[PDB]
Structure formats: structure tokens, C-alpha cells
There are 2 protein chains.
Amino acid sequence: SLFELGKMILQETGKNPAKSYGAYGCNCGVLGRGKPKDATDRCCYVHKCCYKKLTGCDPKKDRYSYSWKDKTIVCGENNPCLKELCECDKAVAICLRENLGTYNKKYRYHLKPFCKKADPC
Amino acid sequence: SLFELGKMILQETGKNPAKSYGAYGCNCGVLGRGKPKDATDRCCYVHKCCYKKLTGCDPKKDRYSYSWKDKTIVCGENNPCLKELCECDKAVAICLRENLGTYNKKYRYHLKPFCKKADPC
Ligand SMILES: *CC(=O)c1ccc(Br)cc1
Ligand SMILES: *CC(=O)c1ccc(Br)cc1
């Protein structure tokens, strides 16, 4: 769920997830995708594409188990959808961390209506 | 959709919707409801309760027509769900404006996991 995702983002990036990523660029936050503004945004694009594989679980609402081991996100439960979900979330958290170097506050509450239409995943 | 909702919030409050309300308190923003932190939050609680009446339209994704007339949000189309949706959104925008006086930045990215469970609507 968004709870695990936010926690993962906090764990990897050390940033308040909602503040830093709740509305960033064309892909981080609500609704769907848009042409990415930058690498951080592209993380979120990839992450929304990743969500497309999920069957039977709701990426926003459904909790799943993961733990922090050796300062790594370690997805737990074998429930195929929840595990895929967990891995999507882990990946975006890692990706956002990796791209902190180009994080741009100007995209924080980027006007999503002006985003260019996303390519198919 | 969130586009119309955000626009309404901007029109009424003059605030960047994502920044001011995208994650505020226990009810403004993602997921569901929680015991409101304050009046602004309660607007959002009421607004998520309002969404519960919607059948056949997606409150996040579905566009609808409204206009700004006499500095009032005026919901257009007769499609029953979309009109209800529009009115829910109009109401929360008005409500958020009305409660700007107690808007508290401390709730902006309130830790939603610690929210108390919402009462039934
Ligand atoms: C999936 C992803 O990276 C994302 C980021 C922010 C919000 Br909000 C929702 C989803
Ligand atoms: C419904 C409502 O007031 C609300 C506010 C912020 C976000 Br984000 C979603 C919905």
C-alpha cells in the first residue's frame, strides 16, 4: 500500500515521501503517467508501469510485508501480486534515492495537466 | 477528476492544491479517511464520504464539466454520477476555502499512519 511505499521511500531517500514525491513531476503522485520531467520522475513512471502487472491486489490500499535488513528493503510474503507490488515499490524507492542528485524542487507540485501524454509502458 | 478538483480548490482557496491539500491531515490526499485533525481535514473527510455515493464514475480519473461563473463553481453536465462528483468536489473546495483561517501547515504532510480510524460516514 501507499503506507509501505511511503515507508520505503523514507527508508531509502531519508525524504518525507508525500512532500518530496507526492506530487513530483508528471509521474510521482496521483493519477497516471506523463512524459517524465527528469530521472526522479522517470522512477515514478517506471513504478506506474510496474503496477500494470498487478492482478488481484490494489497497489494503493493493500498492505504487504517487508522488512529492512542490512539497510535493504526485503519484500516478504509469497502472495504473487503483493510480492510484485512490494518489488515495484522497492524499486521506485531505490530509484528515487539513486536520483536524489537531480531532484528538482521546481517539479514538486508540477502542474500535471500540462504533462505530455505518456507513451505506452 | 483530480484535475477538476484541484482546479476548484485553486479557484476557491487561491492555494496550490497539491501543496496545501495533497497530504493534509488524515483526510486530504491519498487513501481513505481518518479522524479529522481540524476543520480543513474535516472538509476532506466529508468530501471522501461524499464520494461514497458515486456509482459508475471514478472520482479520481473521470473528467466532468464545470465552469466558474460569478466567482462560483457551477457544475455542468447532467450525467448523474459526474454531477454528484462535481458537487462533492465543489463542496470540498468551498469548505477548504471557508476553513483557511485554521489551516495549519503542521498537518500538511501529517503522518497518516498514525491517524485514528475514521467513523463510518
Ligand atoms: C508509484 C510512485 O512512485 C508514486 C509516487 C508518489 C505517489 Br503519490 C504515488 C505513486
Ligand atoms: C477529496 C479531497 O478533499 C481530497 C483532497 C486531497 C487529495 Br490528494 C485527494 C482528495
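Quick note: numbers on chain B are straight from Swiss-Prot, i.e. 17-137, in order.
Determination method: X-ray crystallography, 1.5 Å.
From the backbone N, Cα and C atoms, a Cβ is placed for every residue, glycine too.
Copied over from Swiss-Prot, here are the features:
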type    : residues    : note
MUTAGEN : B:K53 to A  : No change in myotoxicity when injected into mice. Decrease in myoblast membrane permeabilizing activities. No change in bactericidal activity. Important decrease in calcium-independent damaging activity against EYPC:DPPG liposomes. Important decrease in calcium-independent damaging activity against EYPC:DMPA liposomes
MUTAGEN : B:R58 to A  : No change in myotoxicity when injected into mice. No change in myoblast membrane permeabilizing activities. No change in bactericidal activity. Decrease in calcium-independent damaging activity against EYPC:DPPG liposomes. Decrease in calcium-independent damaging activity against EYPC:DMPA liposomes
MUTAGEN : B:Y61 to A  : No change in myotoxicity when injected into mice. No change in myoblast membrane permeabilizing activities. No change in bactericidal activity. Decrease in calcium-independent damaging activity against EYPC:DPPG liposomes. No change in calcium-independent damaging activity against EYPC:DMPA liposomes
MUTAGEN : B:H63 to Q  : No change in myotoxic activities. No change in myoblast membrane permeabilizing activities. No change in bactericidal activity. No change in calcium-independent membrane-damaging activities. Shows no hydrolytic activity
MUTAGEN : B:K64 to D  : No change in myotoxic activities. No change in calcium-independent membrane-damaging and myotoxic activities. Shows no hydrolytic activity
MUTAGEN : B:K68 to A  : No change in myotoxicity when injected into mice. No change in myoblast membrane permeabilizing activities. No change in bactericidal activity. Decrease in calcium-independent damaging activity against EYPC:DPPG liposomes. Decrease in calcium-independent damaging activity against EYPC:DMPA liposomes
MUTAGEN : B:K87 to A  : No change in myotoxicity when injected into mice. No change in myoblast membrane permeabilizing activities. No change in bactericidal activity. No change in calcium-independent damaging activity against EYPC:DPPG liposomes. Decrease in calcium-independent damaging activity against EYPC:DMPA liposomes
MUTAGEN : B:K99 to A  : No change in myotoxicity when injected into mice. No change in myoblast membrane permeabilizing activities. No change in bactericidal activity. No change in calcium-independent damaging activity against EYPC:DPPG liposomes. No change in calcium-independent damaging activity against EYPC:DMPA liposomes
MUTAGEN : B:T118 to A : No change in myoblast membrane permeabilizing activities. No change in calcium-independent damaging activity against EYPC:DPPG liposomes. No change in calcium-independent damaging activity against EYPC:DMPA liposomes
MUTAGEN : B:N120 to A : No change in myotoxicity when injected into mice. Increase in myoblast membrane permeabilizing activities. No change in bactericidal activity. No change in calcium-independent damaging activity against EYPC:DPPG liposomes. No change in calcium-independent damaging activity against EYPC:DMPA liposomes
MUTAGEN : B:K122 to A : No change in myotoxicity when injected into mice. Decrease in myoblast membrane permeabilizing activities. Decrease in bactericidal activity. Important decrease in calcium-independent damaging activity against EYPC:DPPG liposomes. Decrease in calcium-independent damaging activity against EYPC:DMPA liposomes
MUTAGEN : B:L127 to A : No change in myotoxicity when injected into mice. No change in myoblast membrane permeabilizing activities. Decrease in bactericidal activity. Important decrease in calcium-independent damaging activity against EYPC:DPPG liposomes. Important decrease in calcium-independent damaging activity against EYPC:DMPA liposomes
MUTAGEN : B:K133 to A : No change in myotoxicity when injected into mice. No change in myoblast membrane permeabilizing activities. Decrease in bactericidal activity. No change in calcium-independent damaging activity against EYPC:DPPG liposomes. No change in calcium-independent damaging activity against EYPC:DMPA liposomes
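For B:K99 (mutagenesis position), the nearest neighbour among the mutagenesis positions B:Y61, B:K64, B:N120, judged by Cα separation, is B:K64. If you take the C-beta of B:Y61 (mutagenesis position) and look for same-chain residues 6 or more apart in sequence within under 8 angstroms, you find B:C42, B:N43, B:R49, B:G50, B:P52, B:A134.
For B:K64 (mutagenesis position), the same-chain residues 6+ apart in sequence whose C-beta sits under 8 angstroms from its C-beta are B:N43, B:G48, B:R49, B:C137.
Taking the C-alpha atom of B:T118 (mutagenesis position) as reference, the shortest distance to any of the mutagenesis positions B:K53, B:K68, B:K87, B:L127 belongs to B:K53. Checked against B:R58 (mutagenesis position) by C-alpha proximity, the mutagenesis positions B:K87, B:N120, B:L127 yield B:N120 as the nearest.
The mutagenesis positions listed here are B:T118, B:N120; among them, B:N120 has the most other Cβ atoms within 10 Å of its own Cβ. Among the listed mutagenesis positions, namely B:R58, B:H63, B:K68, B:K87, B:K133, the Cβ with the most fellow Cβ atoms inside 10 Å is that of B:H63. Ranking the mutagenesis positions B:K53, B:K99 by the number of CB atoms within 10 A of their own CB puts B:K53 at the top.
Nearest to B:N120 (mutagenesis position) in space, judged by Cα atoms and limited to the mutagenesis positions B:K53, B:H63, B:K68, B:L127, is B:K53.
Within the set of mutagenesis positions B:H63, B:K68, B:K99, B:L127, B:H63 have a CB atom less than 6 Å from some atom of ligand 2.
Cβ contacts within 10 Å of B:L127 (mutagenesis position), excluding its own Cβ and spanning all protein chains shown: 12. In sequence order there is nothing to list: of B:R58, B:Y61, B:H63, B:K68, B:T118, B:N120, none of the mutagenesis positions comes within a CB distance under 8 A of chain A. In this structure, B:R58 (mutagenesis position) is part of a helix by DSSP.
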